[PDB]
Amino acid sequence: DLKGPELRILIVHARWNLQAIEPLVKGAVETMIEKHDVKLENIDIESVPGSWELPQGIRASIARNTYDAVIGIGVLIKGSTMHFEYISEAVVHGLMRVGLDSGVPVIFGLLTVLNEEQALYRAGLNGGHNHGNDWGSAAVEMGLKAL
Amino acid sequence: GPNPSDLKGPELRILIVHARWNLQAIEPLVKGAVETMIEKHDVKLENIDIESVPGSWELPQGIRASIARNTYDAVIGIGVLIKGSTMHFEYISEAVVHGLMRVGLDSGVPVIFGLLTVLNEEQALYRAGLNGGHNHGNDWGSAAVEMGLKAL
Amino acid sequence: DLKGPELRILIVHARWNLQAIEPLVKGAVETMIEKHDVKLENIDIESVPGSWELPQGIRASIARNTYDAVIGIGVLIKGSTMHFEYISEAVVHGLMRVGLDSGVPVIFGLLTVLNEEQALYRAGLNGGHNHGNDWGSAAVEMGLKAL
Amino acid sequence: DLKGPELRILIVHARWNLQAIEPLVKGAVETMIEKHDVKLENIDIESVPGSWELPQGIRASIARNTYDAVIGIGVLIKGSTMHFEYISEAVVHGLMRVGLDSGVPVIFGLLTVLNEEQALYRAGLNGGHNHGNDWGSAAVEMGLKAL
Amino acid sequence: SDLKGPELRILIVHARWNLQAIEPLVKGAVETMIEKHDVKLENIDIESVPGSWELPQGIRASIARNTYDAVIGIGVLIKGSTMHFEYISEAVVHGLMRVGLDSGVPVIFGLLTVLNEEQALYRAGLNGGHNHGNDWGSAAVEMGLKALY
């Protein structure tokens, strides 16, 4: 129902755990193109080492160019230490801030799971639904509502 | 127990921003918020803007974007979050809550907390007035009117 | 030991669970008058629906009038959902913000208990100490130190 | 082995649980004087009712006078309700804020323990190391590095 | 990562508590940048603070006096008998994230929050573990470059 051919979307994704990132980035892109008439040349895809750099990657990017919506994609898996918990907390509050500070919609495409299986399942593998598809429509809608 | 009011706010302009995930619970709430304001607080239908966003995460940004274009006396953020298999529930709830509180304090506009953070669907519906529960949306409506008036 | 007859104090309390709120507001007021020589005319008592509106009730108020200290009073009880947890967090961080932003002392008179019994006990009922008295003295002292 | 004779330090401590506070404030002071050549007349010691007023006490103070470093000292013990949890969280984030906002180093001298015994042990009693000494050096070092 | 940054000025601020683990980390971060990213030794400032609490303030104070392209905050926090670990970790983490978003300078998270010494050392490359300091070095170089060009 929502078409956004004049929309410029930015996708910033971490590179840790690419087995799950790719399906997500891919689904987010295809859904916007095939279902929302977004033009491929209007979709910038940038990356950062890990999820911690996510907020900063987005902030730096929406300062140089102009986008209508941004999607932050990353995957965090609980480890042996308290790392997962603290990073997850920081990046989440961070993304929310970068969005409220700039006035640019920031779609939350961060997965915070207990194990690899859970991440892949939410990436569309092994019978699960690909959450990247949802983030794509979300970005399109927020972009339009922001004009 | 919650102590609402009998205040009248016919000149108030109210904004309601709700997510669309889990509409089975959202509708009753939104509807409750609206009826209570009209039938009990003399708020005029034309003065009630109802906008939506995909999910609860876009709730704060939706409100911020909207209270910048138009002028409202109070805002109500409605959404439903249910605990899943991952830590998703935990982190989103935390971000959105801190977020609503900020949009409110930054702008100076009252923001009523109409976000349900439950463990399962059943709990959500119950607080939506179904299966014998009390509709929390009615509560949010009187709170919105009251905060609207106290903000002059 | 401190006297503050020229002090103007603001009290904003939620209305949910008045069985506990009243004793607290009363203890805060009496303690200031009978023990700190604060004048009744100089004490503004306002209310809001619930604890969530507490930060905004205070921000709105200390912007229209001038107070030397404020007391935020509310009672939150753990329910069946994660509600209690998330609202508590937000109100606490929020009260702290309103106080640091404005420069006005904000006394924390917010009870975060597991049940009604605990709330009343800290309101001075059933053999407990009334915490509102404590908040009153805190308000006077902070008011004076703020000059 | 850092000397800071020209440093002006500020110490704001809460008054609740003085049995533990004193040893801490005293250790911080002694260490600075005896080991870092800090002048007694350049040390301001102020107090507030409780830990909640800690952030506001410091903000107010580093606005009237000029200090090179500040030390916030308080003791929080877990009780029967969730009070401990929420106040600890708010005070901690608050102290960190006052420090980043102003540009004045703020040393974290806040003990968040499960019981009185743990508080006293970290105050140097019953065979424990007095943490106030550590806070004193930290303050001196941060004061000098802030130039 | 085949990125080279010979014109980059990197800042490293590390706490001094628990040096047995800090050193391997700081060393790994520095060797990695130089040997693998052509970063010049004279363009790498290494500063320290007493503990992890002072980490955010140390970085803020430093990126205000000089100009850096990226900063790395290194420290080690270990769970104790009290709630200290929990609250400090929380504050420092949110703090580092803020110093970075406020200034516009990339801040790499080199803070280990572990349950015991063994876990820290293992992540510092000892006893058969991978040195995380290396990763932070590459990260710093990449963020530094993406923040310019």
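Here chain A follows Swiss-Prot for its numbers: 12-158, in order, are the residues you see.
Using the three backbone atoms N, Cα and C, a Cβ is placed for every residue, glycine included.
Feature annotations, courtesy of Swiss-Prot:
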{"type": "ACT_SITE", "residues": "A:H94", "note": "active site, proton donor"}
{"type": "BINDING", "residues": "A:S91, A:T92, A:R133", "note": "(2S)-2-hydroxy-3-oxobutyl phosphate binding site"}
{"type": "MUTAGEN", "residues": "A:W27 to F or Y", "note": "Minor effects on the kinetic properties"}
{"type": "MUTAGEN", "residues": "A:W27 to G, H, I or S", "note": "Reduced affinity for riboflavin and for the substrate 5-amino-6-(D-ribitylamino)uracil"}
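Positions of Swiss-Prot features highlighted on the structure.
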| residue | record | Cβ contacts under 8 Å, 6 or more apart |
| --- | --- | --- |
| A:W27 | mutagenesis position | A:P60, A:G61, A:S62, A:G85, A:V86 |
| A:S91 | (2S)-2-hydroxy-3-oxobutyl phosphate binding site | none |
| A:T92 | (2S)-2-hydroxy-3-oxobutyl phosphate binding site | none |
| A:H94 | active site, proton donor | none |
| A:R133 | (2S)-2-hydroxy-3-oxobutyl phosphate binding site | A:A31, A:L122, A:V124, A:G139, A:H140, A:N141, A:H142 |
Statement: Listed in sequence order, the recorded positions from A:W27, A:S91, A:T92, A:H94, A:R133 whose CB sits under 8 Å of a chain E CB are A:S91, A:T92, A:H94
Field: Site extent for (2S)-2-hydroxy-3-oxobutyl phosphate (largest Cα pair distance over A:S91, A:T92, A:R133, Å)
entry: 24
